[PDB]
Amino acid sequence: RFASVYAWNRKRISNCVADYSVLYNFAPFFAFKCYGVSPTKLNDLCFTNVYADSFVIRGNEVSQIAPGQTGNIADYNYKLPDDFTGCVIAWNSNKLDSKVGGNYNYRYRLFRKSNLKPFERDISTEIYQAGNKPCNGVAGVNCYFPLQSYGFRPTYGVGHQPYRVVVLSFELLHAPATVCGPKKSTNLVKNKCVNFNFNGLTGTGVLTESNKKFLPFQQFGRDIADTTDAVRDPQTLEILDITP
Amino acid sequence: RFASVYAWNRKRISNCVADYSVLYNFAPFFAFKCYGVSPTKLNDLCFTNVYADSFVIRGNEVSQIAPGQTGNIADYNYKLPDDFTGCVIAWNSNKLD
Amino acid sequence: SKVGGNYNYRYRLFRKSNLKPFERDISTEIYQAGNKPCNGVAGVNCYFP
Amino acid sequence: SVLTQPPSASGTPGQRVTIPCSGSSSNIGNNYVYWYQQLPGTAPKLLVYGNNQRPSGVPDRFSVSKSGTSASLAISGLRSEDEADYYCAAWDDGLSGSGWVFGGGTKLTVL
Amino acid sequence: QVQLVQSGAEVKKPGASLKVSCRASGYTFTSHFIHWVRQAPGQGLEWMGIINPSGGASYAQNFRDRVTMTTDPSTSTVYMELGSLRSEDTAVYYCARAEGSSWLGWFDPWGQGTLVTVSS
Ligand SMILES: *[C@@H]1O[C@H](CO)[C@@H](O[C@@H]2O[C@H](CO)[C@@H](O)[C@H](O)[C@H]2NC(C)=O)[C@H](O)[C@H]1NC(C)=O
Ligand SMILES: *[C@@H]1O[C@H](CO)[C@@H](O)[C@H](O)[C@H]1NC(C)=O
C-alpha cells in the first residue's frame, strides 16, 4: 500500500551497503531520471542521507515530479527543490493499485491558499473558503472540500492509470556518509604516490603520517585556499597528510 | 427571454473588463463548474475570445452540459467539445420561465 | 509468355509454415499432408510442392 | 479491430494450417494472448491460453506460437468440426482508451 | 453443471431501454467478476462491461454513457440495462464469467446468447 500523494511517506535510510543493481528487477520503469548523479556510477559513491519519498499519481503528471515544475501535483502536493540531486523513479501499477468500480482511497488536494515550500507535507481537511463569506465547516457554493479522490478504473487510458513513484533524494558532502556502495576495501599503503578514495574523497597523492588533530567530529581538514590536505581513514581513524 | 435549447444564442464578447466579482450576485447557482480554469483566479488572466452560449434545460439534464456526455441534450441539442476550457453556470428559474 | 504454355515459371503452393523475411527455399521434397508417409511418391494427401 | 487477423482460411483434413494475429506493444507485447473458438450456432469456448497451457476438453493438436508482437494457432489434421471462426484476445492500454480487445477472427472451412 | 442463463428477447423500438438478465448458477456468485460481450452478425465481437458481482462495475469506453449494470447477490443474478438503442445495435449479447481475480483471465462459462433487434 503506497500512500496517497497529499500525505506521502518518508523513509530515512540509515547505515548499509547499498547495491543499486537491485531496483533493476521491478519492471520497465515508465521513467527513471537521475538528476545530480548519473545512474551508471551509483555503486561507487558515498552518500550521507538517502531520503526515499513514495506515493502514487496519475500518468500525465509524472512529468511534474521534477525540479521547478507547475501543475496541481507540483504546486501543492509535492514540491521538489530546485537544488535537487536525487533520482525520480516511476512505474505503472494498473495491475495492482486500481480496481473495477472505482478506487476512492487515492486523493489529491486541488484547492489551497498558496503553494508549498520544497518537501512540504500537509494533511489538512479544513474547507477552503474561496468566497467572501464564511461557511463554517459546511461546504457548498464558493467553499469546497479540498481533498478530491482519484478515479483509477482499469478502463482508463495510459495517462489516467495509477503510477507508483519513489523519489530518492540524497546529499553527499560534510559529515561521514555512513551509507556507501560496495567497493571492496583494499590494503592501505604508505609513502607511495597512489590513487586514493577516502569515503567519497577522490584524489591523487602521497600518504604520510600526520601530526594534526581532528577532534572526534572532524573528518578532513583542508588547507588555506580550500584544498584537502589531510584525511582520516574510514575504519582505523588514522590521520594522514596528503600532498601532490 | 433565454432562447430554447435547440436554437441557442451565442454572444461573442469583445474588448471589455470582466468584473469576475459580479456574476456572483445572481443566486446560489445550482451549479458552477469551471473546467480548464479554477474560478478563484479568473480576475488575473487574459483571454482572447469569450463565447457565451445561453439556453434553458430541465433539471435532471444539467449534468449533460459537460465535455463527453450522453443523453438527449448532449447528443443532438448542444455538444460540448472534449477540449473544453470554459465554465458551465446553471441556476433555477422556476420563478420566471 | 509464349503460345502453348510456358512451364518454366513455378511457384510453391504447399509448405509446412511461412518464411522469415528474405527467405529463399529450393526444396522439392513432397509435403506430407496426411498421417502416413508416401516416401517420395506423390498422390493422395501428399502433392508435389 | 486494432488486432490484425486474416479474414478467411481453408484446408484439407490432414494439413497443418496456421492462423496468425499480430498487434503492438500495447496489444500483445505486454499481455498474454487467449484463443477462443466460435462454432456456428453456439457460444464460444476455450482453445489455448497463457502460451504454454491448454484447458481440458480439447485435443492438444492445436498449438500456440508467439513471436515478438505476433502470435498464431497451429492445426494439424483437420476434421469436420474445425469449420469455425477463431479469435485471439489481449488486454490493451492505449492513449484513447483501454480495455479487453479482440481479433477480427478467421473463418476456416473445407470444401 | 455451471451455467449462465439468460432471458429471450424481442424487437425493441429505438430510443427505448432494455433490461436483460444473467442468472448465475452452479458455483459461488461473489467469487468471479462478470464479462459482458457483444457480437453483431457478420461482424466481430466487442466487449461491453465488467462487473464486480458484489460491488461495482467498469465499462468499455466505446460503449460508455449508455450501459448500466447491477448486481443482486441473493438470487445470484447480474443485469445489463441499455437505454437509447439504435438500429445498428442489432446483435447478440453473451454474458460470460471470468477468472476469480481482476479483469485478466479466461472466460470459461458462457451465456446462451441473447438476440437484440429492431424492426417495424
Ligand atoms: C570493520 O570490521 C573490520 C573487520 O575486519 C574491523 O577490522 C578489525 O578491527 C579490530 C579492532 O581494532 C582489529 O583488532 C583487527 O585487526 C581488524 N582487522 C583487520 C583485518 O585488520 C574494523 O575495525 C571494523 N571497523 C569499524 C569502524 O568497526
Ligand atoms: C511544519 O511547518 C511547515 C511550515 O511551517 C508546514 O508546512 C508543515 O505542515 C509543518 N508540519 C507539521 C507536522 O506540523
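First residue shown is number 1, and so on along the chain.
If you're wondering, the header gives electron microscopy, 3.1 Å.
Placed from the backbone N, Cα and C atoms, the Cβ positions cover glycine too.
Its Cβ placed at the centre, A:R1 (variant position) has 7 other Cβ atoms within 10 Å. For the recorded site, A:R1 (variant position), the DSSP three-state label reads coil. Recorded in Swiss-Prot as a natural variant, A:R1 to T (Swiss-Prot position 346) carries the remark: In strain: Omicron/BQ.1.1, Omicron/XBB.1.5, Omicron/EG.5.1.
Under the three-state DSSP scheme, A:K99 (variant position) falls in the coil class. What Swiss-Prot notes for the natural variant A:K99 to T (Swiss-Prot position 444) is this: In strain: Omicron/BQ.1.1.
Swiss-Prot documents A:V100 to P (Swiss-Prot position 445) as a naturally occurring variant and attaches the note In strain: Omicron/XBB.1.5, Omicron/EG.5.1.
The number of other Cβ atoms within 10 Å of the Cβ belonging to A:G101 (variant position), over all protein chains shown, comes to 16. Under the heading of natural variants, Swiss-Prot lists A:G101 to S (Swiss-Prot position 446) and annotates it as follows: In strain: Omicron/BA.1, Omicron/BA.2.75, Omicron/XBB.1.5, Omicron/EG.5.1.
Same-chain residues at least 6 positions away in sequence with a Cβ under 8 Å from that of A:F111 (variant position) are, in sequence order, A:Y128, A:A130, A:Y144, A:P146. Swiss-Prot lists A:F111 to L (Swiss-Prot position 456) among its natural variants, and the accompanying note reads: In strain: Omicron/EG.5.1.
The annotation that Swiss-Prot gives for the naturally occurring variant A:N115 to K (Swiss-Prot position 460) reads: In strain: Omicron/BA.2.75, Omicron/BQ.1.1, Omicron/XBB.1.5, Omicron/EG.5.1. According to DSSP, A:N115 (variant position) is assigned to coil rather than to any helix or strand.
A mutagenesis experiment is reported in Swiss-Prot for this position, A:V138 to A (Swiss-Prot position 483), and the note states: Increased resistance to neutralizing antibodies. In sequence order, A:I127 are the residues near A:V138 (mutagenesis position), counting only same-chain partners six or more apart with C-beta under 8 A.
Annotation of the natural variant A:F145 to S (Swiss-Prot position 490) in Swiss-Prot: In strain: Lambda/C.37, Omicron/BQ.1.1, Omicron/XBB.1.5, Omicron/EG.5.1. A C-beta separation below 8 Å, combined with a sequence spacing of at least six in one chain, links A:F145 (variant position) to A:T125, A:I127, A:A139.
Shown in sequence order, A:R107, A:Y108, A:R109, A:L110 are the residues of the chain, 6+ apart in sequence, with a C-beta less than 8 angstroms from the C-beta of A:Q148 (mutagenesis position). What Swiss-Prot notes for the published mutagenesis of A:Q148 to Y (Swiss-Prot position 493) is this: Reduced host ACE2-binding affinity in vitro.
One natural variant named in Swiss-Prot is A:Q148 to R (Swiss-Prot position 493), and its note says In strain: Omicron/BA.1, Omicron/BA.2, Omicron/BA.2.12.1.
Secondary structure at A:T202 (variant position), as computed by DSSP, is strand. The note that Swiss-Prot attaches to the natural variant A:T202 to K (Swiss-Prot position 547) is: In strain: Omicron/BA.1.
Under the heading of natural variants, Swiss-Prot lists A:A225 to D (Swiss-Prot position 570) and annotates it as follows: In strain: Alpha/B.1.1.7. Taken residue by residue with DSSP, A:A225 (variant position) is part of neither helix nor strand, so it is coil.
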Pairwise CA distance, A:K99 (variant position) versus A:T202 (variant position), rounded so that it is a whole Å: 50
Alpha-carbon spacing, A:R1 (variant position) to A:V100 (variant position), which is rounded to whole Å: 17
In three-state DSSP terms, the structure that A:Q148 (mutagenesis position) belongs to: strand
For A:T202 (variant position), the one of A:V100, A:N115, A:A225 that lies nearest, given that the variant positions are compared by Cα: A:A225
Nearest of the variant positions (A:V100, A:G101, A:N115) to A:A225 (variant position), judged by Cα-Cα distance: A:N115
Spatial neighbours of A:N115 (variant position) that are distant in sequence (at least 6 apart) but have CB under 8 A: A:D75, A:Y76, A:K79
List of residues, in chain order, with Cβ under 8 A from that of A:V100 (variant position) and at least 6 apart: A:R153, A:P154
Neighbouring C-beta atoms (10 Å sphere around the C-beta of A:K99 (variant position)): 17
